[PDB]
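Reviewing the structure listed below.
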Amino acid sequence: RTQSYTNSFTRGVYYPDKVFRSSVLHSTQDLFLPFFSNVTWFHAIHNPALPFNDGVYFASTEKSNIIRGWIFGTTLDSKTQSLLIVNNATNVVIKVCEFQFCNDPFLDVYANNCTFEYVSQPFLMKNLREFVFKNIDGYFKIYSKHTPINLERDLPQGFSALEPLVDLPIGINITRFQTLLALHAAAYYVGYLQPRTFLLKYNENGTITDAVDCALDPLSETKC
Amino acid sequence: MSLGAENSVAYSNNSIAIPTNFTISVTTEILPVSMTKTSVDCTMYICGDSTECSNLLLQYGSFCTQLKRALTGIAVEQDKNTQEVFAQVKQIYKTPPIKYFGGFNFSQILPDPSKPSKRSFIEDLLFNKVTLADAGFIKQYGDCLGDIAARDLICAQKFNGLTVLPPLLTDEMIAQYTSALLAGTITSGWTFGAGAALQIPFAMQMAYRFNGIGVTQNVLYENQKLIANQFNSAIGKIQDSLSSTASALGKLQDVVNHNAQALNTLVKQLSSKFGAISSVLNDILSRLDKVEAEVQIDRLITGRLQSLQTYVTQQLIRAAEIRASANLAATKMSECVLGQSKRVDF
Amino acid sequence: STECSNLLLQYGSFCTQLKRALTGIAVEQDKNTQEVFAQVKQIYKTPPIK
Amino acid sequence: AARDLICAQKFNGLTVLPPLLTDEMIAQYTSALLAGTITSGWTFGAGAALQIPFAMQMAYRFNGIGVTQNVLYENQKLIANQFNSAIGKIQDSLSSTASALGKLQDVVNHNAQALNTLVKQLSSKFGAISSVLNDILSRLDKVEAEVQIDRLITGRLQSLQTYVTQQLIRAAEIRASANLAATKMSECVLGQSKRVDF
Amino acid sequence: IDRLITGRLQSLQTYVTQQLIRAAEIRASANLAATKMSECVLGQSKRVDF
Amino acid sequence: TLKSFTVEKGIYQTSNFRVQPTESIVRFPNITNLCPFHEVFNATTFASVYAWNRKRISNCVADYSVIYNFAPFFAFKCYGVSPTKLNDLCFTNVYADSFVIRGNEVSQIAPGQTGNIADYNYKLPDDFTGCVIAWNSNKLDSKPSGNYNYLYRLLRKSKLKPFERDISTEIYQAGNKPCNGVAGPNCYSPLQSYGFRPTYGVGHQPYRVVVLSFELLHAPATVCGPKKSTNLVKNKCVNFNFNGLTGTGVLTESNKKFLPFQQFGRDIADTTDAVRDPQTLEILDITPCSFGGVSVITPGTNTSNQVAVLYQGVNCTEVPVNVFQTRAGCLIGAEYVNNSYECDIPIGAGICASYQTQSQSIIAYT
Ligand SMILES: *[C@@H]1O[C@H](CO)[C@@H](O[C@@H]2O[C@H](CO)[C@@H](O)[C@H](O)[C@H]2NC(C)=O)[C@H](O)[C@H]1NC(C)=O
Ligand SMILES: *[C@@H]1O[C@H](CO)[C@@H](O)[C@H](O)[C@H]1NC(C)=O
Ligand SMILES: *[C@@H]1O[C@H](CO)[C@@H](O)[C@H](O)[C@H]1NC(C)=O
Ligand SMILES: *[C@@H]1O[C@H](CO)[C@@H](O)[C@H](O)[C@H]1NC(C)=O
Ligand SMILES: *[C@@H]1O[C@H](CO)[C@@H](O)[C@H](O)[C@H]1NC(C)=O
Ligand SMILES: *[C@@H]1O[C@H](CO)[C@@H](O)[C@H](O)[C@H]1NC(C)=O
Ligand SMILES: *[C@@H]1O[C@H](CO)[C@@H](O)[C@H](O)[C@H]1NC(C)=O
Ligand SMILES: *[C@@H]1O[C@H](CO)[C@@H](O)[C@H](O)[C@H]1NC(C)=O
């Protein structure tokens, strides 16, 4: 692939808890994305599994839905149980077991006591698609936000909040991940989460309008 | 930092300097008198209508009786401070309807009946300058009987057992006392603070005032229009400086802000666990058996009692400081207003 | 110690109000010294003759 | 040499801040006040400083008491010699006796011994098995060390709260004395006072 | 006995703090009384309602 | 409250008043399903230490009283919940785990422990909310000459965290050389067996452990218990059981636009302010019913025994736990006169009371 490098540009926040609040300022000890961090503009044309360190910011600007599915696992060589996420058209297929064609699966779109399966609404929903993934206490949290934009060169500036959609209770051990490249170029943004102490501003509704990265600079420490 | 401009006065064995003119300058001094009176219920704060928590709190003795006694003493002391500062005049004097006092314009400090609460222009500017807090000293529960709009701050303060009492004297009674003091001082002079109010023209009163500071009284009568113009310009300058700058009433703003944040911290102390497994008493009471829930409730009771004692001690120290400032303001009202003071910088 | 800090975090906001009280005392001391000594607009100087 | 008290007070988490005005600036303010009250009299506190000979200022200050100004001018050498002897007695009284400045000595001593007591409070066990925290972490499992840590936290928090309350009361007392000193600087130095025993 | 010791220590500390605040108030009143003895009794005062 | 038989003239604060709720609101979920414990407490063989079958339990009414008829545990050893309050307190998701360990290994199935099962096998978390059921098992799963079907890793390189099942049959070795199965000096026994025999001491006998994790979350209303649900009332001070949170208050119409995933209503003081109805979706508001201080205004008992009662800070229509409305509450027992005197007993914002001859009565004035 191609490794172009850019910046975070003041985004990567989400609602930490499913509790409503309004016109209040709240501080959460959580695992947000740092402000103005070092994200990679991956161009998938020529791909080993990237590590899963405490969370993935994963984003895509693809209009035509080239990026469809995801795989997770520890070894991902038909040796561990791993994980499989399939966005089969207007459905989601989740398998806790594996099939493991080879290292990069390339499913041809042209199992030893499986535990959990799932089916739901379609997973996907001038476009900036954002999925924050994390795995805490064996629970695979999924965040999403549809972001109409006007800039198609890098990560646009501004502020937006990511809402939770689907919660999973399984996954056990995940330390690798890889996007889907099934053919029937491409661009996916990825960032790494770290524990932070963000302070959030709520409007008259429960909408996160602004936030501060509490260890970015001493002015934000004063604001904290 | 710089201490100031360097000056070297030309001292000599036979050289003296004597002024040939004067300026009349009017300054401003702001002094706090009283703060917010609060009363705290122990049972609704520590326990919140739980019978088991009340039974475990009954073993701790009489901490809450002396907390209530301390808060009631502070609340009585605030009314005593306000009555000591303002209620010094015996009769409510009134200004005559003809507003001519030798050429001095008192129209910005005398009341007008255009508004219901009869306050002057400068009193209106001072009342609009202090951005007050929530401060539910009125019938607050009528607004919180129906949960409307969003969550307020005084309403969540009220729901946890913290109650704000209204002051004994309303704002229009304090304005009436101030108007009586102005009507005494302009008309009678210093004679109303020592017995019966004896009238005198304002030019002859100001001649007495110049004669008190070592200047012969003929200087007034030959410069009456200039002195009246200087006083009017100084009053207009104070009005413009109060209308423009909003950073002069910081002492009263701090008086509001400290009593806001103390109650905010006292409300926020309920969310802590204090070493227990939950900050909510019902979850502790429903999850565990008798002995373990008694242990958790004892931990929560100790934490909430410590926070309440810290609040009461801070209120007592702030009440002592406010009482010292109120005594200073009472002395300044007695000496500067009801007479002429020879103490320099006072 | 990390474990002591994690246990101390459960005790609420006593540290913040203790720090606020000592900061208020520290500002008040400088206010006292400034309002006692700094009482002149200009720094006068004695003449060379004595 | 050895470990100082101040080094241990610093190492335990306590910091002493320097004052905003250094002693040179306080001395400059005092010398400016002295030069003003020597050259101009009380006129430098009511506006612009107006120069006047010192014998005339002394005559005005006798005339404010109730004694006419002819008493000064016919006796000026006697008042001068008496004032010289009286101000020379001050250095004799202060170069040998060291009990006059006991109030400032108490101001230093109280703020030394409060920090000494608050440092000494760190060696107490408060019902735990050891006052050293690392012995508790390296000797016990999670739950028992958490119990001992909770006991130590409660004891040290109580000690800190007692120190802060005592400092608040002493700050109120010091502020009352500073207000009295400000009034005395305003009324005695910048003018003449008719109040008895002030 | 540790529970009883903690309770009695808390009550004694509360009594000491209230006595300190009362002593500060009484000392302010005694300074005012000393000033009034120095000015009203030992002389004649020009201050209004003092 | 003054501990005396004669009170003096003045105003005294005595107690506080609170209106009591009439009935209760119980809106528990309605799940017409039950779960069988027979398929989790006496399976023919349970598991190894790492083969613990995660029987995730949801959407069924659980009866927690008939568990004592099963395999003989001494006590329903729970951590965080008492084993009689599960019939009304209900959780969000139950996970069933089962493993067979030694006699001196049950203490590591406590929240917070170190050892061999706490390091190399299924370690319970320190903040574990659930129940662990264990008993001695030399009756069924104690086949002689070594029961090698329950087989464990004695040595492991890394800590096995909670919910980190390790079914690997691979090798751990360290120190000098690659090993590839040479058992003598380097490539030691990878995953050995317990060797469960009845000839062992009672501190090393096989023990069967059943673990149920009754976790707590603010998730949507999943699995709960057999508590009989009731109907709904509104706009009065009643007790509620909306989902899991309980209390008392008055439920009014709301004007706050909740997001579709947000449910609860936690406040600055960590109390619930606006919560969602679990069945008929309307996101209402919570405000507690009327309360305030009460104060007694009296002259001296050597003058009269008449009193006036001041309910502080209420509109004077919700009075019960002469009527005059004041800015400081409302006054009961004092007649308001259109006169003005000196203030005898201070009440509130400019209102005073006194004992005057205008028949003797307690009057209130400005
Ligand atoms: C004393 O000062 C006043 C003002 O402080 C002088 O009055 C000013 O006189 C000039 C012309 O002489 C006018 O242009 C100004 O408008 C006057 N100001 C005011 C406020 O009236 C006055 O002349 C001075 N007198 C002496 C003798 O110097
Ligand atoms: C991101 O990392 C690369 C690594 O060499 C570096 O060159 C680049 O400057 C970094 N971007 C930042 C710090 O914004
Ligand atoms: C809150 O929601 C209402 C209803 O959708 C909307 O009219 C209002 O603009 C929102 N306020 C914000 C987003 O600040
Ligand atoms: C008084 O001052 C003048 C000017 O400095 C000086 O000439 C004169 O000698 C002084 N008088 C005495 C007695 O020194
Ligand atoms: C000054 O007095 C006149 C009355 O002669 C009045 O009209 C005017 O408004 C007064 N000035 C101010 C600033 O009020
Ligand atoms: C519970 O009630 C709701 C509506 O009141 C209904 O949709 C649901 O099917 C019910 N649940 C069961 C298990 O019958
Ligand atoms: C559990 O099942 C076994 C075999 O199916 C049986 O022997 C045992 O009695 C059962 N337990 C109970 C409590 O009946
Ligand atoms: C609350 O009190 C005011 C003041 O009299 C009154 O107008 C209003 O109707 C009251 N509200 C009620 C009774 O709901």
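All positions are counted from 1 along the displayed chain.
Determined via electron microscopy, 3.3 Å.
Cβ atoms here come from the backbone N, Cα and C positions, even for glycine.
Natural variation at this site is recorded by Swiss-Prot as A:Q29 to H (Swiss-Prot position 52), annotated: In strain: Omicron/EG.5.1. When secondary structure is read from DSSP and collapsed to three states, A:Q29 (variant position) falls in the coil class.
Its own atom aside, the Cβ of A:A44 (variant position) has 16 Cβ atoms within 10 angstroms in the protein chains shown. In the three-state DSSP scheme, A:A44 (variant position) falls into the coil class. The annotation that Swiss-Prot gives for the naturally occurring variant A:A44 to V (Swiss-Prot position 67) reads: In strain: Eta/B.1.525, Omicron/BA.1.
Cβ neighbour count for A:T61 (variant position) (all protein chains, 10 Å cutoff from its Cβ): 22. Record note (Swiss-Prot), natural variant A:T61 to I (Swiss-Prot position 95): In strain: Iota/B.1.526, Mu/B.1.621, B.1.1.318, Omicron/BA.1. The unchanged residue is displayed.
According to Swiss-Prot, the naturally occurring change A:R68 to I (Swiss-Prot position 102) is described as follows: In strain: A23.1. A:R68 (variant position) is surrounded by 20 other CB atoms, counting those within 10 A of its CB over all protein chains shown.
In this structure, A:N87 (mutagenesis position) belongs to neither helix nor strand by DSSP; it is coil. Within its own chain, A:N87 (mutagenesis position) has A:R68, A:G69, A:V93, A:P122, A:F123, A:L124 as residues 6 or more apart in sequence whose C-beta sits under 8 angstroms from its own. For A:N87 to Q (Swiss-Prot position 121), Swiss-Prot lists a mutagenesis experiment annotated as follows: Partial loss of biliverdin affinity.
A:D104 to Y (Swiss-Prot position 138) appears in Swiss-Prot as a natural variant; the accompanying note says: In strain: Gamma/P.1. Taking the Cβ of A:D104 (variant position) as centre and 10 Å as the limit, one finds 14 other Cβ atoms among all the protein chains shown. According to its DSSP assignment, A:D104 (variant position) is coil.
Record note (Swiss-Prot) on the mutagenesis of A:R129 to K (Swiss-Prot position 190): Partial loss of biliverdin affinity. The local packing around A:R129 (mutagenesis position), expressed as other Cβ atoms within 10 Å of its Cβ over all shown chains, amounts to 20.
Quoted from Swiss-Prot, the note on natural variant A:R129 to S (Swiss-Prot position 190) is: In strain: Gamma/P.1.
According to DSSP, A:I149 (variant position) sits in a coil region rather than a helix or strand. For the natural variant A:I149 to V (Swiss-Prot position 210), the note given by Swiss-Prot reads: In strain: Omicron/BA.2.75.
What Swiss-Prot says about the natural variant A:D154 to G (Swiss-Prot position 215) is this: In strain: Beta/B.1.351. Within its own chain, A:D154 (variant position) has A:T6, A:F9, A:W41 as residues 6 or more apart in sequence whose C-beta sits under 8 angstroms from its own.
Here Swiss-Prot describes A:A161 to V (Swiss-Prot position 222) as a natural variant; the accompanying note says: In strain: 20A.EU1. Cβ neighbours of A:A161 (variant position) (same chain, under 8 Å, six or more residues apart in sequence): A:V13, A:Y14, A:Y15, A:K145, A:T207, A:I208. In the three-state DSSP scheme, A:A161 (variant position) is classed as coil.
Of all Cβ atoms in the protein chains displayed, 20 besides its own lie within 10 Å of the Cβ of A:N173 (mutagenesis position). Looking at Swiss-Prot, you'll find the mutagenesis A:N173 to Q (Swiss-Prot position 234) noted as follows: Increased resistance to neutralizing antibodies.
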Nearest recorded site to A:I149 (variant position) by CA-CA distance, among recorded positions A:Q29, A:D104, A:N173
A:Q29
Going by DSSP, is A:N173 (mutagenesis position) sitting in a helix, a strand, or coil?
coil
Number of Cβ atoms other than its own within 10 Å, given for A:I149 (variant position):
14
Which residues does A:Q29 (variant position) neighbour through Cβ under 8 Å, counting only same-chain ones at least six apart?
A:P195, A:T197
Between A:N173 (mutagenesis position) and A:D104 (variant position), what C-alpha distance do you get in Å?
20
Quick one: of the recorded positions A:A44, A:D104, A:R129, which has its CA closest to the CA of A:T61 (variant position)?
A:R129
List which of the recorded positions A:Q29, A:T61, A:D104, A:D154, A:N173 have a Cβ under 8 Å from any Cβ of chain F, in sequence order, or say none.
A:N173
